[PDB]
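Trainee: Mind having a look at this structure? Questions to follow.
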Amino acid sequence: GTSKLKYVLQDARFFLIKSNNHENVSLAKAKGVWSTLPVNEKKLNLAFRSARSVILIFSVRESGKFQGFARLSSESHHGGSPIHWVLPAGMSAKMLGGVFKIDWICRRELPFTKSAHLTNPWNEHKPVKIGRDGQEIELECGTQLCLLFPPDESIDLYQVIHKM
Ligand SMILES: CNc1nc(Cl)nc2c1ncn2CC(=O)Nc1ccccc1
């Protein structure tokens with residue numbers, strides 16, 4: 001059902017993650033980690049302390065879709081296992097140097113055509129698919145966007161809830 005999902009999404013904050021390639025979203029799904037530019041890293045660290053849940057909604061550029069969404073389970077931490085991100089042009093491993101741990105809530109795709117009815121007040125009420133990496137999505141829009149994804153019945157939200 002959708003009852004545990006709705007409980008996880010209660011009073012969450014939502015951020016749009018735009019990845020340049022599929023490899024890094026694949027790596028993030030396998031290892032439960034994400035990294036972003038320092039300006040977004042600062043915003044996510046602030047948000048993590050302020051809300052019961054911080055939700056990352058992933059979209060690979062040019063794919064026409066979202067590739068799933070995940071919950072921050074920590075602030076960014078430096079050092080540790082060194083993620084072999086595939087770096088876009090102009091990206092260095094230092095720009096992507098802060099590493100967050102994430103718990104996946106849905107690993108399924110959602111095509112942009114299914115979200116055309118949702119607009120984001122925090123981006124001039126443009127459709128929610130439009131936004132730069134790190135764009136915050138307002139509560140109601142973000143909640144409805146997450147509810148549009150196909151259910152991912154491989155994930156048990158019980159352990160996710162046992163972290164909030
Ligand atoms: C693992 N993390 C990421 N992996 C990928 Cl592939 N793209 C990402 C990631 N975090 C943000 N973006 C979008 C982005 O900032 N692109 C970019 C900006 C400026 C110069 C070059 C490329």
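Count begins at 1; order follows the chain as displayed.
Cβ coordinates come from backbone N, Cα and C, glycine included.
Relevant sequence annotations retrieved from Swiss-Prot are reproduced here:
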- 12-149: domain 'YTH' (DOMAIN)
- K18 to L (Swiss-Prot position 361): Does not affect ability to influence alternative splice site selection (MUTAGEN)
- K18, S19, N20, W34, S35, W85, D133: RNA binding site (BINDING)
- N24 to D (Swiss-Prot position 367): Abolished binding to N6-methyladenosine (m6A)-containing RNAs (MUTAGEN)
- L37 to T (Swiss-Prot position 380): Reduced binding to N6-methyladenosine (m6A)-containing RNAs (MUTAGEN)
- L44 to E (Swiss-Prot position 387): Does not affect ability to influence alternative splice site selection (MUTAGEN)
- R132 to A (Swiss-Prot position 475): Reduced binding affinity for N6-methyladenosine (m6A)-containing RNAs by 100-fold (MUTAGEN)
Trainee: So which of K18, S19, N24, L44, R132, listed as recorded positions, have a Cβ under 6 Å from an atom of ligand 1?
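Mentor: Passing the 6 Å Cβ check against ligand 1: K18, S19, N24.
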Trainee: Neighbours of the RNA site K18, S19, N20, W34, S35, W85, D133: Cβ within 8 Å of the Cβ centroid, same chain, sequence order.
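Mentor: Leaving out the recorded residues gives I17, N24, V25, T36, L96.
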Trainee: If you run the three-state DSSP split on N24 (mutagenesis position), which class comes out?
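Mentor: For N24 (mutagenesis position) - judged by DSSP and reduced to three states - the answer is helix.
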Trainee: What are the DSSP helix, strand and coil residue counts for the domain 'YTH' (12-149)?
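Mentor: The composition, in the requested order, is 40 helix, 41 strand, 57 coil.
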Trainee: What whole-number Å value do you get for the CA-CA distance of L37 (mutagenesis position) and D133 (RNA binding site)?
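Mentor: Here the two Cα atoms lie 9 Å apart.
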Trainee: Tell me which residues of the chain lie with their Cβ under 8 angstroms from that of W34 (RNA binding site), as long as they are six or more apart in sequence?
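Mentor: Residues satisfying the criterion: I17, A28, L56, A70, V99, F100, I102.
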Trainee: In whole Å, note down how far the CA of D133 (RNA binding site) lies from the CA of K18 (mutagenesis position).
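Mentor: Spelling it out, the Cα of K18 (mutagenesis position) and the Cα of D133 (RNA binding site) are 5 Å apart.
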Trainee: Taking only the mutagenesis positions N24, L44, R132, which one has a CA atom nearest to the CA atom of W85 (RNA binding site)?
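Mentor: Of the mutagenesis positions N24, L44, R132, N24 has its Cα closest to that of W85 (RNA binding site).
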